[PDB]
Amino acid sequence: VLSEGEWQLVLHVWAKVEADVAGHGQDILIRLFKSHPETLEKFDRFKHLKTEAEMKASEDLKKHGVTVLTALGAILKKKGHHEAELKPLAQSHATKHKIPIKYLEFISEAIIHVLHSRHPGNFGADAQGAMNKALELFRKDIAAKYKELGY
């Protein structure tokens, strides 16, 4: 459980991500794909991208950055009450996309790395801790549906 004060730190920094969703989504996905190349292989649509320059130039990648960050933003704003949201995501990612829970930890590290990089002043260690917690909660809840489904 996050405290109300923890949620405010989380949503304060996300309100800022929301100032440039597409720039954030880009940076986060490139970070993910470069740090953890196995992740890129799960996207048929992105497997042709070899270089960082190619990734940065991809409009479709940028579009997908917006897609994931938008879903995440909607989840965070439920402040833990995200049951309706997690259901379809867990179902598709376990069964259709075949995404290990571990990869959700990877995208969380990438999110933190970039948020750190773009809002030093609203992402001190306190806000970083709060964001860690929110992302962990999400992972925990997803993992529970994975185990239910036999992943």
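Swiss-Prot numbering applies to chain A: residues 2-152, in that order.
Quick reminder: no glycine exception, Cβ is built from N, Cα and C everywhere.
The following features are taken from Swiss-Prot:
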- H65: nitrite binding site (BINDING)
- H65: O2 binding site (BINDING)
- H94: heme b binding site (BINDING)
- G122 to A: In metmyoglobin (VARIANT)
Using DSSP, would you call the residue listed as 'heme b binding site' helix, strand or coil?
helix
So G122 (variant position), by the Cβ count within 10 Å over all chains shown, scores 8
Other CB atoms, at most 10 A from the CB of the residue listed as 'heme b binding site':
20
Spatial separation of the residue listed as 'heme b binding site' from the residue listed as 'nitrite binding site' - C-alpha basis, Å
15
Can you tell me the CA-to-CA distance separating the residue listed as 'heme b binding site' and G122 (variant position), as a whole number of Å?
34
Neighbouring CB atoms within 10 angstroms of the CB of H65 (nitrite binding site), all protein chains considered, total 17
